[PDB]
Amino acid sequence: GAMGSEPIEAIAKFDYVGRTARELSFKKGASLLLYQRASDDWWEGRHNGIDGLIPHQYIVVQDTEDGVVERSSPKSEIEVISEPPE
């Protein structure tokens, strides 16, 4: 960064094969884009034009901004319930 509002970059450090239809598959060295931390183990992100889930333990997130703290932390309950559903 500074990244402002843009998605965070990460690189795959290990190969990963997706085990469900929601999960991205990628090879070590791949460039990944991260939109939002879903949980300690998982991100919502993008690889090769396709949005899906990416496991935290298979990647290295690139440095800096904060900023990134919002996208890097899972959304809290109180944040989600602050607005009605669509």
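We number each residue from 1, going along the chain as drawn.
Method on record in the header is X-ray crystallography, 1.7 Å.
Any Cβ shown, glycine's included, is placed from N, Cα and C.
What Swiss-Prot records for this protein:
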{"type": "MUTAGEN", "residues": "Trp42 to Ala (Swiss-Prot position 765)", "note": "Abolished interaction with ROBO1"}
{"type": "MUTAGEN", "residues": "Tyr58 to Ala (Swiss-Prot position 781)", "note": "Abolished interaction with ROBO1"}
{"type": "MUTAGEN", "residues": "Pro84 to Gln (Swiss-Prot position 807)", "note": "Increased interaction with ROBO1"}
Neighbourhood of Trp42 (mutagenesis position), C-beta criterion under 8 angstroms, separation at least six: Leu53, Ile54, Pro55, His56
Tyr58 (mutagenesis position) to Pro84 (mutagenesis position) - Cα separation in whole Å: 34
Mutagenesis positions listed as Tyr58, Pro84, least Cβ neighbours within 10 Å: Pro84
Local backbone state of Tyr58 (mutagenesis position), from DSSP in three classes: helix
